[PDB]
Amino acid sequence: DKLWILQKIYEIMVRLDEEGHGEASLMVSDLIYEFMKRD
Amino acid sequence: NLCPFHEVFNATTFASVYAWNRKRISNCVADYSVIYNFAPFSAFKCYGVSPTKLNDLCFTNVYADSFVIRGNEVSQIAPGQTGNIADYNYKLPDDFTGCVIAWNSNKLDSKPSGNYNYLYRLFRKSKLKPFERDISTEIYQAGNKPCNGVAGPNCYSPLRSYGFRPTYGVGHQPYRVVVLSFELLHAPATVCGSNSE
Ligand code: NA
């Protein structure tokens, strides 16, 4: 449901950062906010 | 005697937005020009008053809130806004009458391997009230299972670092923000514009 995909997004945001993709990480950050605020 | 704005605007480092700093300004004279020219600003919107009008007015107290956010987040520092910063880090009330001032601080706050010292809150159970400051570190519970203060599945730390680097696009570069609030109590106004009385 909602939560599996939330976990994956979180993990890729984290993974993006540790591989030097800070900016991309920040953009996934934004998606988390958007997704959790929602229905 | 003279209001210490220089020390707000020109501080070496700034606060994280989730742990935003507030400086009380009292008992002093204020030319609000030393500010207007401090730096090249990317934002300078006053709501109640205007700068030139400010040089005539006296207040009881002025409060200078300051922090660092991303360029693209600056627009959240306004009344009636929503988003990650307005919802969970720093919230202005709708009837706000002071000034929001922002500028690019890429040169000061960005670092080659990224600046992890500036933080924001990503996860919150509800929106902040105007001028609330939540410095909690409760692990957040996303699912139906309680976290019991343990980080894990559907259980996340609530804060993230910005990791500012000089080569990011400008929207993802750090901006220093100063929010001035102008307080008028029933009391002697000790903070006066430089062309008053
Ligand atoms: Na924006």
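Each position is counted from 1, following the chain as shown.
Every residue, even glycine, has its Cβ placed from backbone N, Cα and C.
Note on B:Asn10 (mutagenesis position): other Cβ atoms within 10 Å of its Cβ, all shown chains, come to 10. For the recorded site, B:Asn10 (mutagenesis position), the DSSP three-state label reads coil. Looking at Swiss-Prot, the entry for mutagenesis of B:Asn10 to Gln (Swiss-Prot position 343) says: Reduced viral infectivity.
In Swiss-Prot, the entry for natural variant B:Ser42 to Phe (Swiss-Prot position 375) states: In strain: Omicron/BA.1, Omicron/BA.2, Omicron/BA.2.12.1, Omicron/BA.2.75, Omicron/BA.4, Omicron/BA.5, Omicron/BQ.1.1, Omicron/XBB.1.5, Omicron/EG.5.1. The structure shown retains the original residue. In the three-state DSSP reading, B:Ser42 (variant position) counts as coil.
Listed in sequence order, B:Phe164, B:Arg165, B:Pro166 are the same-chain residues at least 6 apart in sequence whose CB falls under 8 Å from the CB of B:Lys111 (variant position). In the three-state DSSP scheme, B:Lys111 (variant position) is classed as coil. Under natural variants, Swiss-Prot gives B:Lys111 to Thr (Swiss-Prot position 444) with this note: In strain: Omicron/BQ.1.1.
Cβ-based neighbour count (10 Å, all protein chains) for B:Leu119 (variant position) stands at 19. Swiss-Prot documents B:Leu119 to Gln (Swiss-Prot position 452) as a naturally occurring variant and attaches the note In strain: Omicron/BA.2.12.1.
Looking at Swiss-Prot, you'll find the natural variant B:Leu119 to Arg (Swiss-Prot position 452) noted as follows: In strain: Delta/B.1.617.2, Epsilon/B.1.427/B.1.429, Kappa/B.1.617.1, Lambda/C.37, 19B/501Y, Omicron/BA.4, Omicron/BA.5, Omicron/BQ.1.1; Contributes to cellular immunity evasion and increases infectivity.
Record note (Swiss-Prot) on the mutagenesis of B:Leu119 to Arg (Swiss-Prot position 452): Increased resistance to neutralizing antibodies. Decreases HLA binding to NF9 epitope. Increased binding affinity to human ACE2.
Recorded in Swiss-Prot as a mutagenesis result, B:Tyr120 to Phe (Swiss-Prot position 453) carries the remark: Decreased HLA binding to NF9 epitope. Increased binding affinity to human ACE2. Its Cβ taken as reference, B:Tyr120 (mutagenesis position) is surrounded by 26 other Cβ atoms within 10 Å in the chains shown.
According to Swiss-Prot, the natural variant B:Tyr120 to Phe (Swiss-Prot position 453) carries this note: In strain: B.1.1.298.
Proximity of B:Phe123 (variant position) to non-local residues of its own chain (separation of 6 or more, Cβ distance below 8 Å) is seen for B:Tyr88, B:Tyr140, B:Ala142, B:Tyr156, B:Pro158, given in sequence order. Among the natural variants in Swiss-Prot is B:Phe123 to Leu (Swiss-Prot position 456), noted as: In strain: Omicron/EG.5.1.
In this structure, B:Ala142 (mutagenesis position) belongs to neither helix nor strand by DSSP; it is coil. What Swiss-Prot says about the mutagenesis result for B:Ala142 to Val (Swiss-Prot position 475) is this: Increased resistance to neutralizing antibodies.
Looking at Swiss-Prot, you'll find the mutagenesis B:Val150 to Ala (Swiss-Prot position 483) noted as follows: Increased resistance to neutralizing antibodies. Neighbour density for B:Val150 (mutagenesis position): within 10 A of its CB lie 9 other CB atoms from the protein chains shown.
The note that Swiss-Prot attaches to the natural variant B:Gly163 to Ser (Swiss-Prot position 496) is: In strain: Omicron/BA.1. The Cβ of B:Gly163 (variant position) has 21 other Cβ atoms within 10 Å, all protein chains considered.
Record note (Swiss-Prot), mutagenesis B:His186 to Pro (Swiss-Prot position 519): Increased resistance to human covalescent sera neutralization. The unchanged residue is displayed. Around B:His186 (mutagenesis position), no same-chain residue six or more apart in sequence has its CB under 8 Å from its CB.
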Which chain-mates of B:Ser42 (variant position) that are at least 6 residues away have a CB under 8 A from its CB, listed by sequence?
-> B:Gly71, B:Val74, B:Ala102, B:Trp103, B:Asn104, B:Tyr175
Within reach of chain A, those recorded positions of B:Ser42, B:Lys111, B:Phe123, B:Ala142, B:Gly163, CB-CB under 8 Å = B:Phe123, B:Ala142, B:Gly163
B:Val150 (mutagenesis position): which of the recorded positions B:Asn10, B:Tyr120, B:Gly163 is the nearest Cα neighbour?
-> B:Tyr120
C-alpha of B:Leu119 (variant position) to C-alpha of B:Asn10 (mutagenesis position): distance in Å?
-> 20
